[PDB]
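Below is one structure; the comments refer to it alone.
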Amino acid sequence: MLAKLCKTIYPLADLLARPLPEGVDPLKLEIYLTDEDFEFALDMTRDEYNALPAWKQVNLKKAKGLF
């Protein structure tokens, strides 16, 4: 568990507007959602936004209501 990092995404719904966990950071939701969640939450990818602008990428988050 220490040597390997288990990347687990939190249910977009449960966090998109529901008593979400803690691993889920509010300041930035795009860091805890996989392409699937990313696709339905931001319509982008962790590897897409990862390179795209920080504001433009955010521009979408607000559009969906994540950030």
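Easy rule for this one: first residue shown is 1, then count along the chain.
Cβ from N, Cα, C; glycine included.
Counting residues per DSSP class in helix, strand and coil order gives 27 helix, 0 strand, 37 coil for the domain 'HP' (4-67). Annotated domain 'HP' per Swiss-Prot: 4-67, in sequence order, evidence recorded as sequence analysis.
The number of other Cβ atoms within 10 Å of the Cβ belonging to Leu29 (mutagenesis position), over all protein chains shown, comes to 23. For the mutagenesis result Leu29 to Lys (Swiss-Prot position 2176), the note given in Swiss-Prot is Strongly increased affinity for F-actin.
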